[PDB]
Amino acid sequence: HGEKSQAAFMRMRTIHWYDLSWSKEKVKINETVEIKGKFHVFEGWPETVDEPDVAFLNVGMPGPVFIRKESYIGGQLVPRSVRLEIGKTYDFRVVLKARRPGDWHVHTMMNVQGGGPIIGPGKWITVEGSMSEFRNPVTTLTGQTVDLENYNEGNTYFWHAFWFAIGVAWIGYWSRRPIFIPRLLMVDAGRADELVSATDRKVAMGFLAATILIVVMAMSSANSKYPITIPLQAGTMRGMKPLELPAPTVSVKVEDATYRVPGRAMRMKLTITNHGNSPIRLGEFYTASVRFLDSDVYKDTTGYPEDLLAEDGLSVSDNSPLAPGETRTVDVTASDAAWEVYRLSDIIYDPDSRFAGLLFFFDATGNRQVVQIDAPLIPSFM
Amino acid sequence: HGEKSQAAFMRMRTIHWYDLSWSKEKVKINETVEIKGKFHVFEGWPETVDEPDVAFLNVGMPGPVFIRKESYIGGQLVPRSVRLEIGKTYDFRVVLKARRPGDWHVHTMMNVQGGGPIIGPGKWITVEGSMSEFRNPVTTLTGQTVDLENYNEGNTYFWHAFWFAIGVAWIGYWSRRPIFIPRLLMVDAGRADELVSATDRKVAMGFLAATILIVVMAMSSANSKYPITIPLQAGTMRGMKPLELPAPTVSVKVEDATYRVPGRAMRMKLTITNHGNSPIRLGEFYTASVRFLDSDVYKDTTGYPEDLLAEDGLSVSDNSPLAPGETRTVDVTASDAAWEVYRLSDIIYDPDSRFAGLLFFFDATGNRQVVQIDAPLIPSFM
Amino acid sequence: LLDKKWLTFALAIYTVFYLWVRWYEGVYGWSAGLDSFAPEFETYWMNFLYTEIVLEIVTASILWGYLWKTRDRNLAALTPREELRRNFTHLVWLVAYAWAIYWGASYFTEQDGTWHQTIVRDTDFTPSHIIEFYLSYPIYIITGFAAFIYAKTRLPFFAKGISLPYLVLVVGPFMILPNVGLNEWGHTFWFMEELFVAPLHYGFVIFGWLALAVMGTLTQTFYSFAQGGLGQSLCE
Ligand SMILES: CCCCCCCCCCCC(=O)OC[C@H](COP(=O)(O)OCC[N+](C)(C)C)OC(=O)CCCCCCCCCCC
Ligand SMILES: CCCCCCCCCCCC(=O)OC[C@H](COP(=O)(O)OCC[N+](C)(C)C)OC(=O)CCCCCCCCCCC
Ligand SMILES: CCCCCCCCCCCC(=O)OC[C@H](COP(=O)(O)OCC[N+](C)(C)C)OC(=O)CCCCCCCCCCC
Ligand SMILES: CCCCCCCCCC(=O)OC[C@H](COP(=O)(O)OCC[N+](C)(C)C)OC(=O)CCCCCCCCC
Ligand SMILES: CCCCCCCCCC(=O)OC[C@H](COP(=O)(O)OCC[N+](C)(C)C)OC(=O)CCCCCCCCC
Ligand SMILES: CCCCCC(=O)OC[C@H](COP(=O)(O)OCC[N+](C)(C)C)OC(=O)CCCCC
Ligand SMILES: CCCCCC(=O)OC[C@H](COP(=O)(O)OCC[N+](C)(C)C)OC(=O)CCCCC
Ligand SMILES: CCCCCCCCCC
Ligand SMILES: CCCCCCCCCC
Ligand SMILES: CCCCCCCCCC
Ligand SMILES: [Cu+2]
Ligand SMILES: [Cu+2]
Ligand SMILES: [Cu+2]
Ligand SMILES: [Cu+2]
């Protein structure tokens, strides 16, 4: 819900999310929904964004309407920040547990230490039930099971109220007598030395000694109880395992790319060379969370968000099968209302008019090839 | 013209320029001259120079005596800063259009974000004609052709003169009356309240309102005209394509390297091992823009600058053909007046007495091998 | 008599000398002045530096010594008319100082900017540096010191004490010249970018601010003008 405002070229060339899947579209309270997919770190990472040396796999959502039970990059849990390598493809998996009823737009996002949020596609997930039914149990290494919704809440309230009461008692003790104007007049007109006299000093000594003694006793008691404590666990985690993708058998060279101002379409001319031994066909163009599909070649079945999915938004001038070894140049047009709804047309406002995306090529048997394209995007006005 | 002053070791180990060529040596006004070649980023990049993460392909020249029409790294245009990788070799091409008559020393240079200028070899290029004949036409996406020499000059002059006239009118309006001493005396001796009276306040209100209104109207008019504008296009460009050089079949180990103080010669002992299947011979030693050639092995035909070219400056103790598989150790002396003219002898003043360079090995058929050498450079005094 | 034609000479000498300097640097900027290790650079710019430094030292010594030696011992017995004439002469000195300050801190300083942004600086003594740091800056320093000394030695208002605004106006812009050490140091070492707005240049900025003391200096000169011959007319 935080994208459509970021720069179009920055959304195009940071991170490409694909193979996204959602386990469920509608859940009950305490029910789990799992989000899977892959993201590729673009080679032409913008210089204004710091390299993803420190990155965190986050969830885009309006507060804890879900709780993040687990999150994985590769196959290993990532509760801390992680290091990503430019040009590598990683697979991710986020497990969410429903907490608050309603209709929520859930995004998978990557926060980069020096570049800000990179928001992936968002999907509407319905939560039904009552928040009062939500439980977040956890078992500690000390052998006790607690609910994270209310654990330590009573202790926190008690201690804060106790110290607030001590401070209020001090202030009220001094506030029983007249406060401002008579004391000001006494201090000004001659030496005061009358508004602070025993047993006021004795009361202050008692307050100070009691404060120190209570702090020490409370610390000792909180050490006898909970004798086993550990510090906060933090630190960027290295050695994220990237996907070992096979080398693509399709090479694509972008010969100019244009978009009409104003308009809802993007046009580019591609020289596609088919290696390997199977006839390929262009089935998809993904630019920034928007999938332009050639419906005659490929159809989406993973429940991709409709406002981000162009079922027939990809038109190829000659999308006949490309025989192996054969090279041809075609005009590819990606047109959909999403191009203007998600403000991908506002790249005219950007200080770097370059686009990047993913082309998905499909053969007859159905196996697909992913190739990455990037080129300057030239607006056309007449 | 800015080298010969930089540190000798820093000129030796930053970037090695070779295969340099110039399309023409003498040009007319509006005529194009193209500079081509390769540069290799040295692996032992000095720590005092920031890594070439942000680098710009520039031209060393005394002001716009040429205009940079195009510049390429790899095969793609690079009007912005680019990212280079240490140890990689890139090919470059700069297209220059003559603008100012005269004899100009044109250098190809690489500016690094945190290290400063790395100046390559410079070549004298003669320009003949008149500056008045120079044209720099360009066609915009709005369908108009303008000359960059004088486009918008009239508008700039007009607006600056208009605002300067407004300010001068304000100052003169207040300067018609006596200015400094009577006004100072009036302000000092009693309340002034007489030197600023209506209609002075009315004139100031008119000035303020007219200024705001004129700014708004001028902005609106400059928006109605030129309705299509884009921000400045900036940003470091990643994904520079390096040359895929074959692995060299020659391995060279530097066993000590010395230079006489004072002197014009550098001496080094190399252990050369010939792999592959052809007899090789040492033909060139390039250290910092200076090419020491063994004239019996190789001759320069690319019109390299004479003051940087030592035709017989490279003497090898035994430069007989090196049979494949054979290893021999020879004494190599690089001697030329350039070693002192370009202050390569001043490495004795440097805080890091290490040299780097390129050795070019040629076989009978003429195909060449490039090997890189780097070692401490030990001065000798007696 | 009062204000005489010394003001015309004060303007004209700086104008003519600096126009000739600009012609010289236009002729020898390129072509004996690009390569700091060429022999012609030594004959056209290093010799210029040496000659200008020697001449500046000699001129400063002679001018300041003459102004101090010819100081008015009997300032008490100075008539108001003579005081008015001396005030006008001091104003001419201040005009010369303002003209020299312009030529030094605006013209040749931004000329140093346009030189360094377009060539690769080869030394601490580029022709631009020779003209700006070591000619125009010493010239305006000499003029400012001479104006201050003239005020102190001829004007009773500026006598019997060192005026703080005048001292700041005279010494702060002078501090720009030793600040060149920061310019060279933070350029060879700190900051290889030609950035004209780099903090290595804030030494000029800070001591350029001290020229704002001309405001207090000028109100002091106004009071000195309006001592005996303040009028009448003014405030009457
Ligand atoms: C506050 C006190 C300031 C003191 C410093 C003053 C610096 C003066 C210039 C230094 C020159 C130098 O050092 O160079 C010496 C130059 C080098 O040129 P050249 O190779 O002989 O060529 C021939 C000479 N042309 C190229 C000038 C034609 O020749 C000279 O003899 C000429 C110097 C003339 C300076 C006086 C004229 C100034 C303009 C008129 C209004 C005053
Ligand atoms: C208002 C201030 C006036 C000062 C005038 C200058 C007096 C110089 C005395 C002799 C010093 C010397 O000869 O030695 C200085 C050494 C030279 O070093 P070198 O050339 O590298 O090698 C050694 C070569 N010897 C052995 C032949 C010397 O150190 C330096 O590099 C410092 C030189 C920069 C001086 C900057 C002065 C700027 C003045 C500007 C006036 C408007
Ligand atoms: C009593 C208070 C006086 C203190 C002032 C003393 C001068 C400080 C010297 C710094 C040396 C140091 O500390 O370290 C030196 C560091 C080491 O960096 P490097 O790894 O070589 O970076 C390599 C980058 N190059 C290649 C560009 C160097 O270079 C610096 O970053 C210099 C920082 C600038 C500090 C000077 C600011 C002066 C302020 C002037 C405004 C009027
Ligand atoms: C090549 C260098 C030539 C410099 C000539 C300096 C002239 C001598 C300075 C001087 O004392 O006064 C010259 C004029 C007129 O003032 P004078 O009345 O001569 O000064 C003394 C005042 N007194 C007569 C009552 C005792 O006062 C002025 O306004 C002269 C201004 C000259 C401009 C400053 C030039 C400095 C360049 C470095
Ligand atoms: C370099 C940086 C300058 C540092 C700033 C310190 C000076 C600021 C205060 C000042 O200018 O006062 C000194 C006198 C003014 O008169 P006084 O300070 O009252 O003392 C006069 C006696 N004295 C000449 C020996 C000083 O003024 C003079 O007498 C100067 C003229 C005499 C000097 C001439 C010789 C110099 C040749 C190079
Ligand atoms: C208030 C500052 C005036 C600065 C003017 C200037 O720098 O003039 C040099 C420039 C040089 O260009 P140009 O006139 O074509 O003569 C070229 C001669 N050189 C190359 C030596 C400067 O133009 C002039 O000489 C005009 C005269 C203006 C008198 C106030
Ligand atoms: C009043 C504002 C001063 C801010 C200083 C500043 O902008 O410094 C930038 C610089 C950052 O260096 P950077 O801009 O990256 O320089 C790039 C070029 N090199 C690496 C050659 C210096 O930081 C420092 O080195 C410390 C400055 C101390 C000021 C008292
Ligand atoms: C002046 C008060 C110092 C209190 C120190 C208490 C130490 C208790 C150790 C558990
Ligand atoms: C107080 C003056 C504010 C001026 C605002 C003008 C807005 C014009 C929109 C084009
Ligand atoms: C590289 C970060 C430099 C930060 C400089 C801060 C300057 C602040 C001046 C008070
Ligand atoms: Cu959303
Ligand atoms: Cu990608
Ligand atoms: Cu040169
Ligand atoms: Cu190299």
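The numbering of chain B matches Swiss-Prot: 33-414, in order.
From the backbone N, Cα and C atoms, a Cβ is placed for every residue, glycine too.
Residues annotated as Cu cation 1 binding site in Swiss-Prot: B:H33, B:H139. The Cu cation 2 binding site annotation in Swiss-Prot covers B:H48, B:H72 and is backed by experimental evidence. What Swiss-Prot lists as Cu cation 3 binding site is B:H137, B:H139. Quoted from Swiss-Prot, the note on mutagenesis experiment B:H48 to N is: Impairs activity of soluble pmoB construct. Here the residue is the original one, while Swiss-Prot reports the published mutagenesis B:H137 to A with the comment Abolishes activity of soluble pmoB construct; when associated with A-139. Here Swiss-Prot notes a mutagenesis experiment, B:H139 to A, with the remark: Abolishes activity of soluble pmoB construct; when associated with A-137.
All protein chains included, B:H33 (Cu cation 1 binding site) registers 22 other Cβ atoms within 10 Å of its own Cβ. Using a Cβ-Cβ cut-off of under 8 Å to chain C, the recorded positions B:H33, B:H48, B:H72 reduce to B:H33. In this structure, the recorded positions under consideration are B:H48, B:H72, B:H137, B:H139, and the one with the smallest number of other Cβ atoms within 10 Å of its Cβ is B:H137.
Among the recorded positions B:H33, B:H137, B:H139, none has a Cα sitting within 10 Å of the Cα of B:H48 (mutagenesis position). Per Cα geometry, B:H139 is the residue among the recorded positions B:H33, B:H137, B:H139 nearest to B:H72 (Cu cation 2 binding site). With respect to ligand 14, the recorded positions B:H33, B:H137, B:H139 contribute no residue with a C-beta closer than 6 angstroms to one of its atoms. In the three-state DSSP scheme, B:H139 (mutagenesis position) falls into the strand class.
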